[PDB]
Amino acid sequence: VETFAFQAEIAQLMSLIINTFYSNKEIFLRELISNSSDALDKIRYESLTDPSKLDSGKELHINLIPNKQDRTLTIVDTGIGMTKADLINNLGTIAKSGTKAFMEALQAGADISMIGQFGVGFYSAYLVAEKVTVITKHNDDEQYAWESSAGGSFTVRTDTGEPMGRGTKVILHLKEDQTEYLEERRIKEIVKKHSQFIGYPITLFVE
Ligand SMILES: CCc1cc(-c2[nH]nc(C)c2-c2ccccc2F)c(O)cc1O
């Protein structure tokens, strides 16, 4: 288990997301599905010239998995996945420069729903989650588990859990008052509203 400190600007983005009074929290799902879509686009582009890039899984899809007993919402995709270097380097984002632009936008009038325009939409997960576990598998690396309850640190470990072939799994350990995002009709509503032009099947698992 390795423990790393976020870069100051990233810990400042995370505490802004957690602390600001802002009711439109549902946008986290749009932000996580949009990332899944971008990673699936990346593996699909690679497969156009190299069919073997799909040996670790031919099906390109997004699964939404609520679990009321564990109080988790899991978003699974069969995208390009991330390397350890990608996980440590802010989950494949240019987060330092993205946070800086997002902060200027907010001061000038923008709102938290615009986070994805600054390439840092992943961190919108902390609107509804107290802890986020990122499980990922890239063709060029091993399966890793990134985890953080914010508070300025995150951990990285080799995942000894269930292998995923390729892709990314975001486990959201929801806040106590945010369990509406485990209800079928609520997730369905959010998908129809914000993710209607995703070019991959979005399957909402039932319990
Ligand atoms: C943890 C954030 C997250 C990352 C990925 C991901 N997997 N593989 C890559 C390239 C990416 C990626 C996508 C957008 C921006 C940056 C990224 F690194 C994903 O599929 C879903 C996600 O919820």
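Numbering of chain A is taken from Swiss-Prot, so the residues present carry the numbers 17-223, in order.
Header says: X-ray crystallography, 1.8 Å.
Backbone N, Cα and C atoms are what each Cβ position is placed from, and that goes for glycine too.
The Cβ of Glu47 (mutagenesis position) has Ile131, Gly132, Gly137, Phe138, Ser140, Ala141 as same-chain neighbours under 8 Å, each 6 or more residues away in sequence. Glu47 (mutagenesis position) carries a helical DSSP state (H, G or I). The note that Swiss-Prot attaches to the published mutagenesis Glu47 to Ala is: Strong ATP-binding. Strong interaction with HSF1, HIF1A, ERBB2, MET, KEAP1 and RHOBTB2. No effect on interaction with TSC1.
Over all protein chains present, the Cβ of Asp93 (mutagenesis position) has 28 other Cβ atoms lying within 10 Å. Here Swiss-Prot notes a mutagenesis experiment, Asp93 to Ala, with the remark: Impaired ATP-binding. Strong interaction with HIF1A, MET, KEAP1 and RHOBTB2. Loss of interaction with HSF1 and ERBB2. Los of interaction with TSC1.
DSSP assigns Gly97 (mutagenesis position) to coil in the three-state reduction, outside any helix or strand. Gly97 (mutagenesis position): 28 other CB atoms within 10 A of its CB, across all protein chains. Among the mutagenesis experiments that Swiss-Prot reports, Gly97 to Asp is described with the note: Abolishes ATPase activity.
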